[PDB]
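Right, one structure below, let's go through it.
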Number of protein chains: 4
Amino acid sequence: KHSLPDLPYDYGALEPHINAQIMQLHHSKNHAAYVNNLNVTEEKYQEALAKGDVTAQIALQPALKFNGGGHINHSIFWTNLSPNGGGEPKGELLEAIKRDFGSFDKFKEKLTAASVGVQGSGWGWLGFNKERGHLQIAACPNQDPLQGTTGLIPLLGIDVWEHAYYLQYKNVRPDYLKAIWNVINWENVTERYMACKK
Amino acid sequence: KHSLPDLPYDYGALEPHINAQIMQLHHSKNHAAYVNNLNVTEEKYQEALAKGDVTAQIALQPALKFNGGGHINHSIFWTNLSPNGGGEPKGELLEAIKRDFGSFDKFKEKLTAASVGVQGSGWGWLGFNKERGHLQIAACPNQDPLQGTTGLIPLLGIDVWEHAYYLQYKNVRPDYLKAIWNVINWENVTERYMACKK
Amino acid sequence: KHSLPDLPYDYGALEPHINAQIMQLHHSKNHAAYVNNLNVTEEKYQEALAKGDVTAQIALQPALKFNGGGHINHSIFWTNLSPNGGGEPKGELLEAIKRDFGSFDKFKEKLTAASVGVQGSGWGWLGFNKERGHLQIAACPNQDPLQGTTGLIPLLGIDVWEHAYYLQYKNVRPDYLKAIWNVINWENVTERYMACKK
Amino acid sequence: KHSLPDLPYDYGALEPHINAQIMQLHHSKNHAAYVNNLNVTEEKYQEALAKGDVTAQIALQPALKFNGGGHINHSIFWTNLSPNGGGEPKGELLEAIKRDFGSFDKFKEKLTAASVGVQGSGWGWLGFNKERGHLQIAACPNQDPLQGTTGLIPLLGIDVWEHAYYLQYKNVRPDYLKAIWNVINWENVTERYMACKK
Ligand SMILES: [Mn+2]
Ligand SMILES: [Mn+2]
Ligand SMILES: [Mn+2]
Ligand SMILES: [Mn+2]
């Protein structure tokens, strides 16, 4: 059913901002484990649902949210990065950022603060509030996906799990966040943003 | 396909301990609301599981645990009560209570304490730890079902949601728990216990 | 030492929207219990804080958030209602509602859904986002306070705990929600609103 | 005011099980960040507590549980490890384990599963249920302390945050777990255990 998507760039394409070892491991080991367990949990849920086992379906929720979210999160993350990214977004998105956060630098601080703030494992997200018609920064615990738990549309996600920066930046999460702005695929983020107004 | 089970006694069978209006509204309203929304959520889950929409499967979880657990919880509760109940259990159920909690009265206080202790909506439970082979008391938030969220198999449940006592005992929950001991179907919990030892 | 604030109107001043029985018990019993538990909890906290007992401090956390929250929430709640209430706000507040939700009728529908959506015990809130300079609807579980857990400034609160409406509306929360609009002290909300733009 | 307890052995005393860099960074940087943010948080809480600001008290909670728990957890953790440790405990502890888990090798699988099972950041714990006079295995999320959030008295803890192994064992948590059994200070646990039957 579910597959591990190919990275749209090589492992060391985000150097030095994100090394090739973090990239190789994060993709081929972490994301891959998510994709597998998701398939197995999804099939065990199918059997339970068809059998009317409500207890089982409920006992499988944690594994489904974790591995499902893990696959949703990482898939979006790969597309959010790029060796040709960085700088500031172009077009409407940069303008929407001006409205909702004041300026690009203010947006940068806020999302960096939401990411640095995650106590434990989690993600920092720039999303879109469909009901409201504006952008919205949000953080999520462990592998809880943005849309499935808040209804917000993911535009730019920054993984702040220790596995996404420890081998290189160690305990200095702030340095990791500062290095990632250099490899942000703004063309992708503007794609997802434009796809919302639809 | 799930259905609202009938009560093994009529609406005013638990007087004066639990009034007919409570019994009637609890079963015909709350429980009935749980079974329908559960069926709709499952059918909605089959549809998303068929399109591999992980986001949909996850945005459906709260409704499934809430309504599904609501259904599991109350179905057990109904059977746990009886117009011929009260007193104390017999045989090895009583012995497992003495061994695990010291005495019936100690067990009473413990389950009463756990039930009186839920802040907000919840359930106080007496379950069986199949792993360790013994009785264990637990408390659960809202409609979180004992087994699906904790692994313990439910034997005796006590609904401490305000809708299960307010119209009668108002804000004095400990008076409800004092009264509930009189209509406890120990025959049903004994059976529920014995099925764990098989 | 916290004190139970006096009601700014007679226990029956909100009829036939929220019967006098509910208002009497809700204030004199429910709200009273929190105030009292909070005073006992803070007292116990100053003791653990002094001894550097991090364990007791953390152990007292649920009790303080629950009781401290019950007091914060209801204190604001009583000030949100009025015998001379109902209708629609005007000027600065009605304006701000229109920009953030479109119309007053939409604002109502949105706060009504957020409040009805609460599974178990909780509240529906109209708050203000100081960082974003605009309004924002939010839902809080159990007695978790708006400002203390979401960081938003409380503007209008509507208690959806079952004790807040059950005796009059039974299990139909929507009716309670439709009725409560008739006693809203908009004069108070705008003042809370002005304090944010202050 | 709290302080970083001196490690009872040098950073490389747990090699090849736990490398010198993990130990180095873990104690001097991670555990250090906790004691400091705790001292900041407490001071701020005694401040807010003094004014009776229940909002600030509640808003400080996550930071207190997080940092206070981080200080409590790691302080204990350092004692649970020793270069001259490993093997099996003896006397009353081994018997307790045999009785409450079947055998030592069974206890290990159990404490290993709880630890491997935590999704995201957390800890696996072997504790003591003073209420039931027996050993109990619990898992705690993030820095949530055992006794403060569970009541169980801590006997042996296993940090399963990625920073506790990722630098060495990478994505494979099971390896860190197989290895940690080698440097476990079964003399310290026996002491903590004997302190429970006091
Ligand atoms: Mn990751
Ligand atoms: Mn109920
Ligand atoms: Mn209330
Ligand atoms: Mn650690």
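Numbers in chain A come straight from Swiss-Prot, and the residues shown are 25-222, in order.
If you check the header, you will see the structure was determined by X-ray crystallography, 2.3 Å.
Yeah, the Cβs are placed from backbone N, Cα and C, and that goes for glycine too.
Spatially close to A:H98 (Mn(2+) binding site) yet at least six residues away along the chain are A:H50, A:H51, A:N54, A:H55, A:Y58, A:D183, judged by Cβ distances under 8 angstroms. The Mn(2+) binding site annotation in Swiss-Prot covers A:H50, A:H98, A:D183, A:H187 and rests on experimental evidence.
In the structure as shown, the Cβ atom of A:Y58 (mutagenesis position) sits within 10 Å of 23 other Cβ atoms. In the three-state DSSP scheme, A:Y58 (mutagenesis position) falls into the helix class. In Swiss-Prot, a mutagenesis experiment is listed as A:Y58 to F, annotated with the note Loss of nitration. Enhanced dityrosine formation on peroxynitrite treatment.
In Swiss-Prot, the entry for mutagenesis A:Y58 to A, H, N, V or F states: Reduced enzyme activity. The structure shown retains the original residue.
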Review point. Counting Cβ atoms within 10 Å across all protein chains shown, which of the binding-site residues A:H50, A:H187 comes out on top?
Key: A:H50
Practice item. Would you mind pulling the DSSP three-state label for A:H187 (Mn(2+) binding site)? Key: helix
Check your understanding: Other residues with Cβ within 8 Å of the Cβ centroid of A:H50, A:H98, A:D183, A:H187 at the Mn(2+) site?
Key -> A:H51, A:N54, A:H55, A:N97, A:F101, A:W185, A:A188
Point to revise | Chain D, Cβ under 8 Å: which of the recorded positions A:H50, A:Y58, A:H98, A:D183, A:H187 qualify | key: A:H187
